[PDB]
Each structure stands twice: as structure tokens, then as C-alpha cells.
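Peer 1: Quick one: structure below, then a few questions.
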Amino acid sequence: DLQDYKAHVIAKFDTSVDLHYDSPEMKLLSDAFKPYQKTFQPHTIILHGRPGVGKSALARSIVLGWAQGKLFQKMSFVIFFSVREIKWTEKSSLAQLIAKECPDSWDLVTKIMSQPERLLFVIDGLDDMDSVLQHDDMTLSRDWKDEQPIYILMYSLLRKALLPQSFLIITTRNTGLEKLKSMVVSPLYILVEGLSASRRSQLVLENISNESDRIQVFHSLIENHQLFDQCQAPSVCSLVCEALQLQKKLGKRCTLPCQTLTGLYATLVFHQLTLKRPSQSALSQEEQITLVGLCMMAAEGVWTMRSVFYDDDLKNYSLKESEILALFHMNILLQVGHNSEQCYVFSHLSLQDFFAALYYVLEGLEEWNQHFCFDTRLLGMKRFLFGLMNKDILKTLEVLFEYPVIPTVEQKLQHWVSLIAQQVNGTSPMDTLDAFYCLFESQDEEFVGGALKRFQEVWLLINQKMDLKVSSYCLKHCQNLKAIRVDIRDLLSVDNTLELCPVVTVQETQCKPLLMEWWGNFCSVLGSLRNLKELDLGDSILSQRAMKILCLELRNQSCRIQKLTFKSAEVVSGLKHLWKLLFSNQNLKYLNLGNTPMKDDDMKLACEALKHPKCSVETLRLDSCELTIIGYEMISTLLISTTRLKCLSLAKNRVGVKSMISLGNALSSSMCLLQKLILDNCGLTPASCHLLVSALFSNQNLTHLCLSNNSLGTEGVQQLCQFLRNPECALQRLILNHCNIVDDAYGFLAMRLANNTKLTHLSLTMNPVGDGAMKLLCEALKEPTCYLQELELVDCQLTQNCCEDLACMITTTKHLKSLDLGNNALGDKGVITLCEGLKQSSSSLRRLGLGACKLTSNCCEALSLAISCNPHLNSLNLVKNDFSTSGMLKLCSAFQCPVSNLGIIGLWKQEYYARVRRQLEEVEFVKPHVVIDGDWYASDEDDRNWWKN
Amino acid sequence: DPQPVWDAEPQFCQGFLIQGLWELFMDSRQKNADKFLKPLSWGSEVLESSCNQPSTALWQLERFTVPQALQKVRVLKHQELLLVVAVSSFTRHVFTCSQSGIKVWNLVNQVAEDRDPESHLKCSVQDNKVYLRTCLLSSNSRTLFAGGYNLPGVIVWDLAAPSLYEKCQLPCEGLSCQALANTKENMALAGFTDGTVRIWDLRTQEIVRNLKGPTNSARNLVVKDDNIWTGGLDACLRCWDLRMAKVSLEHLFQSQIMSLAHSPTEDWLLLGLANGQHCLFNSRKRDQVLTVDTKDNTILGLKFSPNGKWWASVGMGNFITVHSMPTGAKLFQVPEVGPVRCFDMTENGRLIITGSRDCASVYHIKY
Amino acid sequence: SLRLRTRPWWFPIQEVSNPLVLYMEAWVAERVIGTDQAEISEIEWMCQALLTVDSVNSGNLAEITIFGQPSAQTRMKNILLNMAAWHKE
């Protein structure tokens, strides 16, 4: 009786004559159920794809091909289940379902006996049952003929616990795979794709208006990945093309945009609604309840993850198919089902998302509830809800509903967009780009302008052209922007790429790629901003042409950018253009050219441009650039000549003897005007350093000097101290952060520090100075004729033996105000003797750094008492120390005291228990001006990192 | 005694907007600044800004960095007592092992709290009652090993195939796995409860050699270029040479060795004892073992940084601590709820997974 | 209007929703990609990206589609471009 069943299923499944073929794709399905590896033979195939592609047709064709032949011959029996068309709460069994599918019953008893080896199930849908699972526990069925709700047997057959060693083919959705993948046992995934990219492009091209705006609108549509991706379904592409044709026909009577899916869907639905009206009017009240109920039901289905909408759901919202069809005259909410029960599904999931979004706008129009008797899945509804906020759609809604429409959710959307802008530790680029994409959807100037008013800083990564377009659109309305950073890793790396997408060119004459012109628009927008004054190219790699366009657009007279950074970008090719920008924009005064090698000609041109009367750059950072002898000679002849430069950095590039004598000859001249000079991590020897200081002895223009990470002899320190001794030295800050200063050299420094003004800062980081030199330094600082202000001793070899001396100095000084002790083992007794003199507040110390000082919880009482009554202290560092709960509680109570005025506290608060966390939150609550952050060195009240940028 | 209070940690921006839209819907149907953490972008990086430093590093000191803090970004909800954790950032996966199965998770998903694994591999139905004890992941992220108590062998899974399916068996009938290791020469080895370390040829599943020691002496097992370092409850560390196939070294320690690790670049070996004491041993010179720390609680986990400039420790003391390598000075701590039994670190040194009771928390390393 | 493709279990479903599309000359596409599939799959495993080639166009153009995170897409595109440049010479 099997041939009769085969003939019957042939008769039932016959809806496509020219859509059945021995295609290569069917062959991959047929050969899939074969051992790919000799050991492994899969028993479950999961077909997934976009909602609109032909998957159900594919499953029906599978069953048809078995029913006739040429497709499956080993599988003696094939059973097709379609779960969207049946009710799934009643208690049933597998045998009853099969008998419903199989008109005869006497076959199954003999089929079950030995057929489980050779038996295939084809399940269609299985995406609507993602909600019925209680997630608590299911009783797994092991045998059929069991009275139990059908989803339980579906779960059991899914887990190979009901009818094992049988083949399954499952048709599902991309978003219905989250709860499913854990259930199945070693599946094979097949991805179903719709029509290709080129066919989609042609289908979109033939339907555009061609009223002098073909290219811009066409490319806006085609490059949008969100729209183009779901245009894979022939139904969605048909809807898009029909909306475009409709917009072409009623060219003047339409004001809604055609660049977004929201505009096209609004066009279609609103035109169909007004078609009913014999004359222009507002919808009747019953029609209003009908539409609002339909929107609310779609929204509930979206939230609850349902797409079937049984008849009781329709009765819940006082809906009916008759009035819906009469009001719309469109294929919306198609009915499926053949038994007594009936099912209603939207013609597409896109329409359900659109109506769910539309519910949010009409919810506050009236009191609708009197007439009702009752993160990936939410991307579409979110995008549509953002799009619905255009004022033209709202005007049409006001026309239909006869009342003003001001949706409440607009404040919520604007507030969410604003919350991204004000983030304490920079803005996340992903969230910024997501917000920009959402705001591009609502082509409204007022909404977007009100959303972007608190940014003041922006970080963007561009790896698609649509990123360029949405950023260019949104950045025009960020009028408070002051600094931007762009990371374009690969989009503009290659100079030339000439290809055409279709068989023929889209336009008869193009003469320029779309990418280059979109980049030019982006650059012009950057150049037109008024409050922006810092641009960073980040990690971007740029071809000559990209740099040429950027520099040309930055040359315009409305550009007020003052800081330019290239320290992480490959811009070596277009450097020539850069030079032309240097003496054409007079607002630019900071150029960071780190990590880019300079040849002979590039250096010559840069020096020639810097000499120009039209240039105004005063800071030039040139670290990790490999110069030659001629490069240093031309740098020197630039330094002597008339220039506006005041700060120079030559870090991380070796300096020879001849280059050193040339630089010294340039520096010794009285016509050299330079303020700051950074020379760290160079290759200065004791001879080179001696020659440099000998040259500098006659200089009276330099004020800042950094020589860190170098090798200095004791004679070098003596020569530096001699250069400091004479009057008219004008040297204010000195950095020696890694030079080997040992023994008698420190004495020289103390002898210079004891009686000297005009020198306010001194950093001695990472130097082997112990307590012996600390005695001398504290004696030097104790004198009233010492005007030092900041002292840094971060990584010296300091112990507690000097601590009491520090205490005395802390009491006795009158000019020191900042003191950093970074990696010194003071312990607990050293700290207690220090805060013995720190508590009495005899001085005006305002910054103390006590990180990495090996402090346990025994020193907490003294620290708490000292900081409890010391109103002068303003900054404190306490990271990298082991504090118990009780001592830390004592510290927290000390912070809350009404006497202290602490402004910066260096702590990582994620290293303590809950009670400490509550106390710290209360500390932040009582005093609102307290910042508790672990990055203590990012606080820069005065210019302290002037040598590290 | 001190009960840490767990809070919903991420509150990302997208979740904030979704939760805002969720409340309005229920508000309508009744009559009848905020701190956001940066997302884990693409499951790879966080796109943040590095902390400031008091000075500039030397020209040759570029890739040698130390962390400063850890930030929690996600919780993976296993539903049983966690035992082992593995990552393999190459493919952006996470493997969590328990006594009843191994759950595979993907890091690409942007969820505050994950409860839906990519796969759930189990073996309990095969025999009457079988427990898992340990799992291992190879260097190139193409093979997974699992071993347990009542298994007939250690199960081998292929991770580079179109499907996730069992591959090998590596027979070992009446032993408890207790340890796993892998070598570059395409060989596998495991160390069971009765002191046997057995080496199989991975491509033919053929036993190559068996090494015998005293009971419970193979709890920890580390492989190097030609040496095998073993240690356990007997409080001795021994080294076997595969060539001459007997013990080479024997060092005695004051307490039971609970964890072992090896520095990727230098020649240092890390010992974690049962009295909280860390120990450093030179694997080449082998002069003397130098103790670096002391604690009140035992140590159950130890792992080196990819550049070998720091290490992390976990134990029964509610804390995950990070120490600097040169001298062993503690860098920072992060608290948890209960005994932390396993943790793992990514290859690029960006993430760290930690399994405390039945949830695996993933932290981002802030440099 | 239907194309079928196997998806390895290790490829996330979140990265199948934003491909990268390039076009090149047909005579180079089949000779660079070749006929064998093991080498292609090994290349996908290394790059952590999926690629598909379509030559249904009546012209001399072939369309290549790459799935993955942006770094993976860039690396696979560079591999393909370098191989094509060498093969054409």
C-alpha cells in the first residue's frame, strides 16, 4: 500500500512545474547524507537562511523527488511535518500525527518494525516553537503511542530520544537557531541564499526614477547592507521595486524619502490606505481601532517571539480578516491552514516589524484599551522605529488620525543617543557607528540635530562605504565637536581599482570611483566644521590619492584644525601633498610626524616649507624617523633660520658625533629661539652629552629639556650643573628619567638646588639614588632659598631610612607642592613616620603619590588620621597596595570627613568586597567633586606630560 | 563571612535601549550619568585607550607589558560545578567542562549573561555512569581531549571539520585521567591516578610508552622539548627523559604540589604548593628552588603570561591574584564568591576566563 | 534564485549577515581558485573566512563573496589578489 501513498503525496504536493530540476544544489542535498569522512556519516541536516528565501519550497521538492524518484531511493519512507499549520497544545501522539498525514493506518505497524533504520523526517518551520519551551524541564519521550502535547514529542525526536538512528532534515530561520543548536546532536548546517548580488542590482536599477538623482539614491540603496541583505527574498525585492515605481508615478504628491526601507514601506502602506477613501478624509473610528489592534498584535508577537497568530489572538484584539482586507486591499495577514483551526501570518516578517514599530507612535493618541478584550530579533523593529520619526510620515499620520501626533518615545531615543556621548573614559566606536546608522534612517534635521549636541569627541572605524556616508551625514550636526579620530585600515590602501559591476556600465560617463568621491565628501565635511581643532588619522593606511584629496580639502579657508597626528598611519606616499598644506593653512600649529621615515628630499621640502613666512607650526614631533647626516644638517640650518617653531622632539633616533656638533653649533647661536627640546632614547654618549651641554652653556632661550633614557657621566652632570649655575639660564623643567646618576653627582645637584630660583620641576625617575643622597636632597630642599615645585622619585632605591627626613622636609618646606614616590619600599613603619609629619599640615603640599609602596592594613589608622585633618592635600595615589576590609573601611571613613578636600583618589575599586564598595559609593555621593579612578597619571592639571606626547 | 554582592555588571547601551522599549510596552497595556562598559567587539578586542605611565619604556622594551586591572564583561551560565575552562582565542570559542559534559560557547554573541551554548557534548548515555574530570585544547585549536573516571579511554574531538564529531578513543580501560598534555611531535600523553603516564601516537592511536611512578604522583604534568615534569601529593617533583625513559631529577618539597606551570620564553618553572607558597625552579641549571610568596589558602591554578613577564593565581581564598614575574610581587586582586577552581588566558593576552561555582566569568585585561 | 552552501559549525551565524563582494575576470577566477576543494577549505580555516565564487554571468566576470569579520575579509582578499596578480603574470 506504499505506492498508493506515494501517488497521493505526489497529488498533494504539485504546485511547481518549471521549478523542479536535477540542479547541482539538489545533488549537494542528496550527497550530503553520505559519509564525507569515512568514519562520520551525519544524521541531521539543518537548513537555515533569511525568512523570505525558498526553503519551504525546497523541502516540498525534496518530498516530491522522493515520491517520484531520482532523488532518494535508500530511504524507504519519508514523512513531512509542517509545524506552522497545526495547533500544538493538545495532547496527541506520533502515531496519530502520522495517521493524519498517512490516510491508511495498517502500514505503520509493519513500517515501525524494521524501518527506523531507513526513515526520513522533513520538518518545516520549527521557528515558532521557540516560545513554548518553559526552559525549566521537559519529560523526554522514549516511545510513541503516548498522550502528550506535540511539542514534547518534537523535542524528543529532535534529541534522538524518541526514534533514534533516523535521518532528519530541518528547515529553520537564522534567528530561530539560538535555542536549537544546543538541542541537536552533531548537525550539518546548510545555508540557503536568495538571488545574487548582480541580479539584485539590476532589479533595483530598472525601477529607479531617473529624475537627475539616479546615482546618489541608487548607491544609497545598494550599499546599505541592512536593506540589500533582506532584499535577497524575491518578495522583498518586489516590494522595494513597487515602492520605487509608485514614488515615480506620484512624483509631486509624495514627500516621503526614498533612501531607506522605512520611507518605501510608509509609501506603500499609506498609498494603499488612501486608495480606499473616495475623497481625502480621516479614517473612521472603527478603522482606527482595527489598525491600532493590528499594530499592537504585531508588537506583542515581536516581543513574545511568535509569528502564527491563532484565531483566539484575533478575537483578543477584536480583529477580523474581513475588515483588514476591506481596509487595506493588500496581501497582508495571509491565512494558512487546512483543518478546522485557522492560522494568520504576515506576508513577510518585515511588515510585522514595521507594524510593531508603528504601534509605538499611535499608542498615545487616545485611550485604545477600552476597545480590546484582553537582541537580534529586535534589530528590524528598532531600525523602523528610528525611521518612523521623520516629520513627513508624522504629517501623514496627523492627516489620517485627525489629531496631532507627538510620540513619547522620541525623548527616549534622543536621551539614549545622548547617553553615548557623555562617557567617562572615551566613547566606544561601535556604539557611535550604531547610533549614526540609526540616525541616518530618520532623515530629519531637527531630530538628528537635537540628538547630537553633547559629543565633543568622536572615534570612528570605517570599513564600508556606507560608514563613510552615514558619518558624513551625521557629522554636519555635531556642532560641539572638538576632536575626532578615524581608523580606516584597508578601505583606501590601494591606489587604483577599476572595475564595473554589471555587464555594462551603470552610467555612460563616470570618470571617478564612488569610493573616492564619498571620501572627498567626508573630507570636505571635516574641513567645514567650526569648533573642531584636532584630527587623528589613527591606524589608517592611505594611498597617494587619498592623501592628496585629504590635504586639498584641508587647505580650505574654513578649516580651523590646530593639531594633526600621523603617529600611527602609513602616509609616506603622499607626503609631498602634506608639505603643500603646511604653508597654506595658517591655523595649524602642531604636527606629529612620528614613525614615518624621511628620505633626503622629503626632509628638504619639509624644512623649506617650515621656513615659509606663511607657516605657523610651533610644535614638531619627529620621533622614530630615521634621519641621516644631511637630515641633521638641514634640521640645524632650519633651527638657525627664521622660524616660528618653539618645541622640537627628536626621540628614538641615533645622533652621531658630526650631527651632534652641527646641532650644537646651531643651538649655541643667539638667534636660535627654541623653548623645549626632547632628546630621550637617543644614543648620546658621555662625549656627546658633554659637547651638547658645552654648546648649551651660552643659550638663554631654552626653558624645557628632556634627556631621559640616555647615558650621562658624572662629568656630564657637572657640566649640566655649571650650565645651571650662571645667570640668564631660563631653564625651568629638567627630565633625567633614566640617565645613570650616581654618588657625587647628586651632591652637585643639591649644591645647585640649595640656592637657585627659576627651576621649578625636576624628575629623577629610575635612578639609583638611595637614602644617602636623600639626606642631601632633603637638606637642599629645606633651605628657604629653593623654589622647586615638583619632585618625582618614582623608581629610586628608597627605603624607610630616609622617611623621617622626608617628614621634616614636608614640615619645613614652603615652595614644594608635588612629590611622587612611585616604586619605593617604605613599608608600614616608613609610612607611619612620614604621616607623622604629614598630618600637622605645616606646608602646602598638594599632590602625594604612594602607589606600589608595600602598604599593609597596619598603617591605615595613621593615614586616616593624617588625611582626616589636612585640608591642603588635593591628590593622592594608593594603587598596588594590599588593604584588608577593616583598614580600607577606616580609609573610607576618613575620606567622608567634612574637613578633607580631596579631589583625585587613585584606586581600582573592583578589588574589594561589597561593604567597601558601598562605602566608596557613599563617599562619591557625599562629595560630588571626588573622582575615584585607577588611572592616576591621566590627571594633568599643569603641563606635566609635555615630553611624552 | 564577607559576602560579595553580585550585580548585573555590563548594562551595555544596546541593552539599555532594549530595556527602555520593553517597559513602555507594558506601561501602555495596564488600564485595560549612567555607566556603560565597552563591548567585546567581534569577540576579539575592546577598543579602549591604554593607561598612562610615569615614564617612557626603553627602545628594546616594547612588547613586555604588565596588566593593571581586570574588568568583568560576561558570565557564562553552566548549570553544574565547573571543573575546567579553555579558550583558544584563534577561533573565539570557550570550552567549559563539568562532571557531566562539555559546553562550547562563542564569544561573538553580545549578551550580558549567556545561557545558550553553541554545543553540549556529553558521554553519560554511552555507559552506566561515567564522570568527566579534565579537558585539554591543542595549540593550533584543531583538537579537543577529554578524560574522566569510568571512561574506556580519553575522547578526542575534531574542531576543524564541518561538523563536531568524535574522532579517536585512545584506550585506557581502568584508570582515571587526572591530567592531559600534548606535544608538537603529534603525540598525546596522560597521567592517571595510580602514577602511570601513558603516551599515545595521535595518528595511529598506538601506545608508545608507559611510565610508572608512585600513587598520586602524576596530578600535574608539563611537557617541554624533551623532558616531562611531574608532581603530586607525594610532594616530590621529578623529570623524565623520553629517550632514556627513567627519572632524571628528584626534588623534595615541604608540601604537596598542587599546580605546575612553565614559562613560555625563559627557563623557569612555577610550583604552587598546598600551603599557599609559590616557588620558582630553573629547569636548565636546576640549582635551587626559590620561594616568592606566602598565603593562608591553597593554590589550585597557575598560568604564565604569553610573554612570560607575569602570572596569575587562583585558589580557595575567594581571590584571583596577579603577580609580577621578576621577583613575584603582587600586582592586584579581584574577589569572587567561592573557591575558584579553574581559569584560562587567551593567546594574545587580552581575556581571562574564571570558573568559580557554576558560572564562568570572563574578564578583560586592562594594560 | 537559489544557492546552497555548507556552513562549518565553527563559523558564527552573526558573521553571515554582512559579506564583501568583488568582481574579477572569469579566466583568472577558475585558474586561481582551481578545482580542488581541500586546499580551499584549508585556506578558509586559516583565514577564518568563507568564500564563494559565482560565474553565472554571461560576460567574462566572476563574483567572489567573502564572509567574516573585517580583518578576516581583508586578509582573504589580499591572499586572493596576490595569487591572482602572480597568476596573471
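Here chain B follows Swiss-Prot, giving residues 146-177, 247-581 in order.
Even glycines carry a Cβ here, placed using N, Cα and C.
Annotation of the published mutagenesis B:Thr305 to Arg in Swiss-Prot: Impaired formation of the subcortical maternal complex (SCMC); the original residue is retained in the structure shown. Swiss-Prot gives this note for the published mutagenesis B:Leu365 to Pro: Impaired formation of the subcortical maternal complex (SCMC). Among the mutagenesis entries in Swiss-Prot is B:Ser519 to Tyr, noted as: Impaired formation of the subcortical maternal complex (SCMC).
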Peer 1: Restricting to the chain of B:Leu365 (mutagenesis position) and a gap of 6 or more, list residues whose Cβ falls under 8 Å of its Cβ, or answer none.
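Peer 2: The answer is B:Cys337, B:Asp341, B:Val344, B:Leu346, B:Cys386, B:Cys391.
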Peer 1: Between B:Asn177 and B:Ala247 there are 69 residues with no coordinates; how far apart are their CA atoms in Å?
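Peer 2: The answer is 35 Å, taken between the two Cα atoms.
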Peer 1: Sequence order please: the mutagenesis positions B:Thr305, B:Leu365, B:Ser519 that have their Cβ under 8 Å from a chain C Cβ, otherwise just none.
Peer 2: B:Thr305
Peer 1: Looking only at C-alpha atoms, tell me how far B:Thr305 (mutagenesis position) is from B:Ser519 (mutagenesis position), rounded to the nearest Å.
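Peer 2: Distance between the two Cα atoms comes out at 19 Å.
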Peer 1: Cβ distance under 8 Å to B:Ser519 (mutagenesis position), same chain, sequence separation 6 or more: which residues?
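Peer 2: Within the chain, B:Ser519 (mutagenesis position) has Cβ neighbours under 8 Å at B:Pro478, B:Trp525, B:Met539, B:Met559, B:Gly563.
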Peer 1: When you measure from the Cβ of B:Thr305 (mutagenesis position), how many other Cβ atoms are you left with inside 10 Å?
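Peer 2: Counting Cβ neighbours of B:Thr305 (mutagenesis position) within 10 Å gives 18.
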